[PDB]
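Have a look at the structure below, then the notes.
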Amino acid sequence: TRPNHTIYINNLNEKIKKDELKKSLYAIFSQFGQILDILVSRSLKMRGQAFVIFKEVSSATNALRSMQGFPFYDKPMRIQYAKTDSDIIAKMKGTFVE
RNA sequence: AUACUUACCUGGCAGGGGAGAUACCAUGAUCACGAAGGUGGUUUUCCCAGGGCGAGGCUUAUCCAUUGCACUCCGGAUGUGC
């Protein structure tokens, strides 16, 4: 709930393959700012979710505001802030601890 | 039912993966203790020459469950071709 460099997106159609989904997520989410990375996994816990890491929290917040509910493969997108900083964020800040 | 002598009718020979290394067995080698090699084994490296074990791994659909906060690949089962 507290703004973050990374946004977390879930409730995605699970049929889409990892590389396809990363590609289309990059395409969809670049409109709001420079994206450093999009992390997707299809494991049991992680399937259906992606982390988009933006350079600025303001871009993250605006992407959340705009895309909240966006029709995506016949499903409304659910977006939250990441609970924790993404490793590449934490290393740029020097906050990272194993 | 068997063997013996004769006539007639049928029919192609050799074999059992191959090349190296064998200190050890057999051949108990015809000259005052002896062969080597070779031949037939046992041991030991390969072109892998065919098979058995299908663990592991690759490609893609079906079924069940998951709303999951990860950043060292990886949910369970069935089918097709390797």
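The residue numbers of chain A are those assigned by Swiss-Prot, with the residues present covering 6-103 sequentially.
Method reported for this entry: electron microscopy, 3.5 Å.
Note: Cβ is positioned from N, Cα and C throughout, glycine not excepted.
For A:10-89, the entry in Swiss-Prot reads domain 'RRM 1', with the evidence type sequence analysis.
For the mutagenesis experiment A:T11 to V, the note given by Swiss-Prot reads: Abolishes RNA binding. For A:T11 (mutagenesis position), the same-chain residues 6+ apart in sequence whose C-beta sits under 8 angstroms from its C-beta are A:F56, A:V57, A:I58, A:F59, A:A65, A:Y86, A:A87, A:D90, A:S91, A:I94.
Just so you know, the Cβ of A:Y13 (mutagenesis position) picks up 18 other Cβ atoms within 10 Å once every protein chain is counted. A:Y13 to F appears in Swiss-Prot as a published mutagenesis result, with the remark: Substantially reduces RNA binding.
According to Swiss-Prot, the mutagenesis experiment A:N15 to V carries the annotation: Abolishes RNA binding. According to its DSSP assignment, A:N15 (mutagenesis position) is in a strand.
In Swiss-Prot, the entry for mutagenesis A:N16 to V states: Substantially reduces RNA binding. The structure shown retains the original residue.
Counting only same-chain residues at least 6 apart in sequence, those with a Cβ under 8 Å from the Cβ of A:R52 (mutagenesis position) are A:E19, A:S46. In Swiss-Prot, the entry for mutagenesis A:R52 to Q states: Abolishes RNA binding. The structure shown retains the original residue.
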Residues near A:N16 (mutagenesis position) in space but at least six apart in sequence (CB under 8 A):
A:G53, A:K80, A:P81, A:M82, A:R83
